[PDB]
Amino acid sequence: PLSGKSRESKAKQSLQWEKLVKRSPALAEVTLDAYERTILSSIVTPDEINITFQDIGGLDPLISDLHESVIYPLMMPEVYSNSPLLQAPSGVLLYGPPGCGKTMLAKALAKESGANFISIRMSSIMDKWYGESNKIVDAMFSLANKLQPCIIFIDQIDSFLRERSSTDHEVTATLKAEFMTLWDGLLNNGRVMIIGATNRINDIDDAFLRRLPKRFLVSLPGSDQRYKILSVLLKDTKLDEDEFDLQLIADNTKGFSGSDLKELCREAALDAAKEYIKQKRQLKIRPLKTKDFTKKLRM
Amino acid sequence: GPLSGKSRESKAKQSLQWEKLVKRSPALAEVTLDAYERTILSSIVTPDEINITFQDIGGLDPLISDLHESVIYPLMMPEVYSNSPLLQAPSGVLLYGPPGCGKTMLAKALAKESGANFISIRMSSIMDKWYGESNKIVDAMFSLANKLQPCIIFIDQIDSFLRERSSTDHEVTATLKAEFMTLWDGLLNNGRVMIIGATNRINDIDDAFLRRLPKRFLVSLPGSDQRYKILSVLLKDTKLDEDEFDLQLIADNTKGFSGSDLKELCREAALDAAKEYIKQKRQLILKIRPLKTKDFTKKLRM
Amino acid sequence: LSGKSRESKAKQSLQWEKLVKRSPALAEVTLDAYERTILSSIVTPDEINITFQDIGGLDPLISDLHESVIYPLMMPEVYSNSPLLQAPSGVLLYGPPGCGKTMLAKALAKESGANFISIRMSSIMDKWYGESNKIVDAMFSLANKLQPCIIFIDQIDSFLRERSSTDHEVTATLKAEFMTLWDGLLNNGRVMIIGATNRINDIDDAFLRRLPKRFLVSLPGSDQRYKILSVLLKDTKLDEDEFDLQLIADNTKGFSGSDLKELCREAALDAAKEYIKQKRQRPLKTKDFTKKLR
Amino acid sequence: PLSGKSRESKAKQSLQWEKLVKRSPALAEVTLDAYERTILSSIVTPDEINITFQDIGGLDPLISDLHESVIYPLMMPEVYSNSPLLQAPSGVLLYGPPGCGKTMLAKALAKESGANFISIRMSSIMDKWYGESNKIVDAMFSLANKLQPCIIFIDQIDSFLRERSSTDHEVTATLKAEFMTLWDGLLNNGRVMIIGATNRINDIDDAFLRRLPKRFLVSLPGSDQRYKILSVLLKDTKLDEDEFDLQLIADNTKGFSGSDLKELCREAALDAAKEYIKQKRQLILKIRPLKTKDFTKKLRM
Amino acid sequence: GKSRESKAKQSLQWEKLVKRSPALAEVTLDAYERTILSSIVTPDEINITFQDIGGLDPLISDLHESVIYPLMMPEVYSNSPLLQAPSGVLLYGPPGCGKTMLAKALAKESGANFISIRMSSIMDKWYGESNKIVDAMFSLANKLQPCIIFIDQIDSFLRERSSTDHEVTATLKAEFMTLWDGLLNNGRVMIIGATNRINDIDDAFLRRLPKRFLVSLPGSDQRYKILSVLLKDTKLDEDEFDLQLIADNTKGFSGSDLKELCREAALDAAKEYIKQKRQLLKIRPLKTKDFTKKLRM
Amino acid sequence: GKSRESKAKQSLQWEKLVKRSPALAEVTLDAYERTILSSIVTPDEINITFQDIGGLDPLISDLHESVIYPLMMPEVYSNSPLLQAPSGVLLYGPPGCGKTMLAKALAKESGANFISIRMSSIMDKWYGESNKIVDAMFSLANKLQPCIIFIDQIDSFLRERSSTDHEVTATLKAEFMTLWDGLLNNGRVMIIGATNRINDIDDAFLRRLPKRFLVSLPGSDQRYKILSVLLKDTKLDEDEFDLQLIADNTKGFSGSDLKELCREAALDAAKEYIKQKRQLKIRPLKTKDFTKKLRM
Ligand SMILES: Nc1ncnc2c1ncn2[C@@H]1O[C@H](COP(=O)(O)OP(=O)(O)OP(=O)(O)O)[C@@H](O)[C@H]1O
Ligand SMILES: Nc1ncnc2c1ncn2[C@@H]1O[C@H](COP(=O)(O)OP(=O)(O)OP(=O)(O)O)[C@@H](O)[C@H]1O
Ligand SMILES: Nc1ncnc2c1ncn2[C@@H]1O[C@H](COP(=O)(O)OP(=O)(O)OP(=O)(O)O)[C@@H](O)[C@H]1O
Ligand SMILES: Nc1ncnc2c1ncn2[C@@H]1O[C@H](COP(=O)(O)OP(=O)(O)OP(=O)(O)O)[C@@H](O)[C@H]1O
Ligand SMILES: Nc1ncnc2c1ncn2[C@@H]1O[C@H](COP(=O)(O)OP(=O)(O)OP(=O)(O)O)[C@@H](O)[C@H]1O
Ligand SMILES: Nc1ncnc2c1ncn2[C@@H]1O[C@H](COP(=O)(O)OP(=O)(O)OP(=O)(O)O)[C@@H](O)[C@H]1O
Ligand SMILES: [Mg+2]
Ligand SMILES: [Mg+2]
Ligand SMILES: [Mg+2]
Ligand SMILES: [Mg+2]
Ligand SMILES: [Mg+2]
Ligand SMILES: [Mg+2]
């Protein structure tokens, strides 16, 4: 193990295992090894994510495609048992320009999708002790198999699954080989699926990119997609009907990512409520206007 | 006395795999093992654990027949070949090629249909942080493969295990790979042990390890007829349209598609064609409509 | 790990005690070993001599930075009415060198009231395998533990370089880990990562999106040069009639804040050499400034 | 605890000891330590080897040089006792490209040469327990001295004797230092010679390379050498009297190692006889004589 | 192991056993059996009811239906030979959960004669004394026919056999394996074990413990039941006290952790009354707030 | 054990126990119990008051009202069964703080019989002797009913159990777990332990230590209080001496660091008086002596 020895890590693992058993009572009889228990600290429950698929704007076709091709085949195998071709992908890639909502879809998958979610970082695998990283990867796949509808999420997967080179470190090379062997090898994986989000799809190795067959292009939002982005972002605000012209705001945000639109919303909200902020600091928020956004917009 | 592989579930897996091996070959009941060989026993792959036969791999029929006549028959039927010393099975086999073209499929078919005892070894079973334990693990792997006399030591992604040795290589990894070369082809040669590897990067393998893999199978990208064969195999046990489905057009337009790409395309086509049935069943919780060429070519890029 | 050194352990204990004195609620907080090593990089108050009143020219940028960064972060009760009023996840200071970005970070460290972590590439890279990623993860977990926290990366162009094949494996996986913790599945608390850079094109786009609030600390305007000269020449004897700051500001064309500092230092030093000579054996005037001007 | 705790290990050690005493009756009076008993499992007898010096083709000058400079100075010291310089080397390095015949020569030294053979491996040397590896190395040298004409063969010796650095393990550092001391130190090994085989000679430490002073370069075969290797491999195999032309195959196999030629011969015999095995498998008469085309169809030409 | 206090304890336990079961009277005991008699646990020495263990009701029911009733009432199960009592029982799990509570309730409410043996009574410095002690333990257990031999933290006694073990430890383990299941099999004797490290137990020793109970960490409803049991005969506020909130917010808590939390909460709630009593009505009824001060949410 | 000096010490401790608690008379102790009796410490041997621990006043009060009063005054806490004393107490934190100081103050004036055991007493070479020693330790602690068994540096004794541990250490730990919380539970016996490495302690052993006190490094106010306590019964200047400056510049210091600083400052301030005495009063302490050694 050599990572779940600390008392805080053991407490985290017990919390996550208790949550998993509460969600799936059949997991009570499932026993884990020390390395699998080390992986348990990477289990991410729907309670940790405060983000629903409803908070995703401009990706409704992508969400429906993701559902009907990924979520339901993984989560409803009885429905899809008419043909053996109706299966969940062995991997899923969410690739696109930065700020368009790949990790948003990952958070919604952690929350809304029934699948147990393991979000694994490189730091939780790379161990300086010899041969520990490969055992950690093997136990991650073993634990994902034991929690049978599991999703292994690797954020920024381009670095994890980088094109193998002769200059790669030995432990990294054995890590990548072990991941390729367990991901698709002699021994099949039962309803275990790997999800990756990345900005550079070309940095991913060809043999790793092959193991991510279902790829979702979370591209820069269109005009309508920006309209839905703004509608989702300015939820739970004033949004006066006469003072606000959302369509003009959406068309003025040419080449704007979702994170940039969040920044624009935050700036406009801070500027519009600044008088109320000063009054509250000394001791209502004015309706949001197109003037505030247009002042913050370049146009 | 290895410090790893002594877990209770690991011991249960070793007992189960040994039971399966003894049931397959009753002569192995008298065979005794050391503890390190018992930890190697967890990597034994028994034919019931594999769902893939040689009939499930399409477009590699010349390769499959060549693999049979040059690898499987000289190893599994030595009495037929016991007339010339040059008719012996190769000491190693390399299935190399672009990703997704069917190397693990051939490994699965070798584990199932060949009848050789199969050890699929991963590096996490070999690397041990304790000093001189990886070498003992490798020695036990070769000793166990010699005890189960017709054996295949399969190492998937063997280009990482048998990578080009260098001065920057780790000490334990260097002695591990040197021990692997010594046991693979050295003094006291193995009886009927064959080491099969699968790589995407053949040029990453060391020259000495490569020499020890004299039989090389290039599982290259499929051609038009080969892609038709893969599409026909993948679309078996599935309702297909009559006088409307054009598999030849799909195979022709899938230029550069590996077998995994065709598998994903077939999966997506089945998901698209059955979507109305999926909705109807979800409402409950006709049948799947026959797959047309328009269904395949909708998402197929030309 | 750097926590083996006796001096490093003493520094970590001193920084932890300063943090606990600042925030008494941190007494019950336990830290990992890697977070303890990150504790050596923490810049508590009463170490920085730079105040927000010590920066001239960029006072509108100071007020904008306050109202958009410090108050949203340090006063969540005022901004808690709406979920769009939270502090930015990242803040960028970019422009030409010598314009006061480092003082802006220093005044933020002294005056904002949030715990300040100043990290560097040299203090983040480790010799062993996987220790850099664990160190980055501990940095983010520590910044979450000290709930109002500002992580500073001076010369953030090098730390957040655009990813390419020429980058080392350790650096690439470090940057990916930084991305994952900065904006990933697990939302951070009131953690803000701030960097000062000279080149804005060297920053990765996926790291630029993580710095939504960008402040252009550019070359000063003429009124800004006047404010800079007034701040720099404070508590200094100046002539009531001979000294005139207007033409000093007007003649300084294409001069940054560091260049204005250099001009002020030379003008003060040529006059103070006479005082040193008198000691061995006069207010500052404009003519000394104009002599060095070209 | 000590290594080799298996009952099969005890059976192997006792069998090898009985073989050694049968070969040389003088060894019966020699008592062994526990670690020397564990080293006894690495004893290689000529009955375990089926490769003689006649099975190695294209290396006749190297084989004769190896004999007259290594085997005869060691196995027949009476002849060489006239001069103190006429002595066996402290070590022998068989280095070269992979597949060229170094392990063939080691097998032939184990079989034909009368020296007791210790084919040691790193799995029988390295031990996790403290100080056991050094005692194993010491007892290896003690046993080699007891079985007085002895060859300690370490295959892939570039990993055992790799260039020492500050990054090596403490156990390996003391292991290498103990091997260095016993190999060439104060106390003199009588007729113990350490033969090594490697592909990377440059990976060996200079202080260990100087302990392997008789170096044999088993290089890639020439056309004459390839002809001899093919003639050796194709012996006791039916070949065509007229259509078969070995010289053309030898000329066309440029850069082919001995292993490459062995694989070529194996696949040529498989494809040439393929009608015979098909009939036999149908049943379950005569193998067709091998022709030039059988090697040509498997060659690049 | 002979001393005046120990001899008095042995005599007291023997009269307790004789008064409990008249058949056990007029039975000759060896000196080593007499020494083993000091480890006999009687029902009055245990203050734990089966009702004092909450959150394990399926485990209590399974224990009664598979362990206690087959051992205690063979007459009901006499029709089929397959309904016999287990040779051994293992109560394994993480520390904190009620393995010792289960063992205490077995010592009090199963009705079997109980031998709670410890390593001090078994291990003996002199030659061959420990094996004779184990032999006498099994002989005494056979003499009191419905006997339970409870070895708490049984992973230390039944640890995996190795060469590094002492000669006397290996002989002890082999003697225990021989008497546990060998020739001349025992009567209604069951060796109940409790441990945290099940993997440390030897394979043959685990084989001799067929019926294994996993007393895992409590779930939310099990925590609610444990908190309800621990707060029995304790005044609780009618409206302020919310036990479900405390059960849901004590994630990862074992039963011992809940006991300590309840003790600390009671102390904090009754601090004012305790100070008033020390310097001179009743303890203040416990609220949710008292537990949430100590809670880390 | 089984020595003339050892038996004399055991007899002396037994007379001290019977003198303090008259009900302990006519109580028979086994040979191993008599051996454990040499580890009994008494208020005479400990010359440290709870008032001699500065800065830890909230910890002192918490320790009192949650440990000492529930253990030594059971009549007050009688009505509610949940008001019992903890089965164990752990004092953990960085070295230098008052963990042993707290243990000494508990040994003096908590009123409990104290067994300050060390690993030389418990661990024995002979077979089964250490388990019998632990059993007799618990039997003696139960006999002296309000007892406290203090094990300084308890991380080593209660370390995480492993199969690579010696069989006697594993058996010793299992016996300690069984007697600490098992069948036939102890009376008013509490196991207090001090450590710097709480993470080294086993999960079952840490479970058996429910009450845990973090004696962390002193703050500025705590440093002032510790300096005031350490500089008691010594002469300090009325005008030159200011404790707040020294407490401010002693950043990151523990109590031990302050004790050594105070000792160095006292030596340097009394150096000339000591030289005069060696040739043949104490100069009042000023801030110059403390800030001279201080590196700020
Ligand atoms: N489809 C969307 N719906 C709603 N908000 C969105 C959407 N896309 C982006 N955003 C906003 O922009 C932010 C982008 O964060 P996120 O982590 O999802 O980006 P990303 O696409 O994964 O980028 P990167 O991989 O570079 O981190 C979100 O937190 C949200 O505030
Ligand atoms: N010739 C084929 N016939 C049928 N299916 C195939 C064929 N080739 C590949 N596939 C499909 O591709 C999937 C992946 O297994 P495959 O054997 O292709 O991996 P691989 O070729 O070893 O590539 P990698 O080295 O990247 O693992 C299989 O599930 C299989 O369904
Ligand atoms: N507004 C200002 N008021 C006073 N001095 C200033 C101001 N701006 C810059 N300076 C001077 O510029 C010098 C250069 O440091 P400064 O903080 O400006 O660097 P910077 O803008 O962060 O540049 P870089 O990225 O090259 O480090 C300072 O030492 C300071 O004297
Ligand atoms: N000179 C030769 N004559 C006949 N056969 C040869 C010759 N060299 C090699 N071979 C064939 O190649 C096979 C392997 O050769 P060998 O094991 O000696 O390789 P090597 O030179 O030791 O390389 P490595 O050090 O990588 O093992 C032998 O079984 C033999 O049949
Ligand atoms: N299921 C439960 N119901 C009620 N109280 C419990 C339960 N489990 C534990 N407790 C409380 O916790 C205390 C300790 O529990 P117990 O003695 O069963 O643990 P243990 O099995 O000895 O731990 P270990 O596994 O470390 O030996 C008991 O005094 C009891 O009050
Ligand atoms: N709170 C305090 N008030 C006064 N003096 C103190 C205090 N804490 C420590 N000291 C000084 O430290 C000395 C004892 O230190 P102590 O042994 O308690 O440290 P510790 O934390 O127990 O060390 P360790 O954990 O390494 O055993 C005493 O002589 C005392 O002068
Ligand atoms: Mg992202
Ligand atoms: Mg594959
Ligand atoms: Mg700067
Ligand atoms: Mg060789
Ligand atoms: Mg217990
Ligand atoms: Mg102490």
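Chain A residue numbers are taken from Swiss-Prot; in order, the displayed residues are 38-320, 335-350.
Quick reminder: no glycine exception, Cβ is built from N, Cα and C everywhere.
Straight from Swiss-Prot, the features:
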type	residues	note
BINDING	A:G133, A:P134, A:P135, A:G136, A:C137, A:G138, A:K139, A:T140	ATP binding site
MUTAGEN	A:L69 to A	Impaired ability to extract tail-anchored proteins from membranes. Does not affect formation of a homohexamer
MUTAGEN	A:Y72 to A	Impaired ability to extract tail-anchored proteins from membranes. Impaired formation of a homohexamer
MUTAGEN	A:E73 to A	Impaired ability to extract tail-anchored proteins from membranes. Does not affect formation of a homohexamer
MUTAGEN	A:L77 to A	Impaired ability to extract tail-anchored proteins from membranes. Does not affect formation of a homohexamer
MUTAGEN	A:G94 to A	Does not impair ability to extract tail-anchored proteins from membranes. Does not affect formation of a homohexamer
MUTAGEN	A:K139 to A	Impaired ability to extract tail-anchored proteins from membranes
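Sequence features annotated in Swiss-Prot and their locations in the structure.
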residue	record	Cβ within 10 Å
A:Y72	mutagenesis position	23
A:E73	mutagenesis position	24
A:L77	mutagenesis position	23
A:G94	mutagenesis position	21
A:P134	ATP binding site	16
A:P135	ATP binding site	23
A:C137	ATP binding site	25
A:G138	ATP binding site	24
A:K139	mutagenesis position	25
A:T140	ATP binding site	24
Neighbourhood of A:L69 (mutagenesis position), C-beta criterion under 8 angstroms, separation at least six: A:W54, A:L77, A:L180, A:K183
Pairwise CA distance, A:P135 (ATP binding site) versus A:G94 (mutagenesis position), rounded so that it is a whole Å: 16
Listed in sequence order, residues with CB under 8 A of A:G133 (ATP binding site) and six or more positions away: A:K139, A:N236, A:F253, A:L254, A:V255, A:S256, A:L257
Long-range Cβ environment of A:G136 (ATP binding site), under 8 Å and at least 6 residues apart: A:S294, A:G295, A:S296, A:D297
Of the mutagenesis positions listed as A:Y72, A:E73, A:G94, the one whose CA lies nearest the CA of A:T140 (ATP binding site): A:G94
A:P134 (ATP binding site) to A:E73 (mutagenesis position) - Cα separation in whole Å: 34
Cα proximity to A:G94 (mutagenesis position), best match among recorded positions A:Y72, A:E73, A:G138: A:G138
Distance from A:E73 (mutagenesis position) back to A:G138 (ATP binding site), taken between C-alpha atoms, in Å: 30
Subset of recorded positions A:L69, A:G136, A:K139, A:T140 within reach of chain C (CB-CB under 8 A): A:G136, A:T140
Of A:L69, A:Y72, A:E73, A:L77, A:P134, recorded positions neighbouring ligand 1, Cβ under 6 A: none
A:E73 (mutagenesis position) and A:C137 (ATP binding site), distance between Cα atoms, whole Å: 33
Assigned conformation of A:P134 (ATP binding site) - DSSP reduced to three states: coil
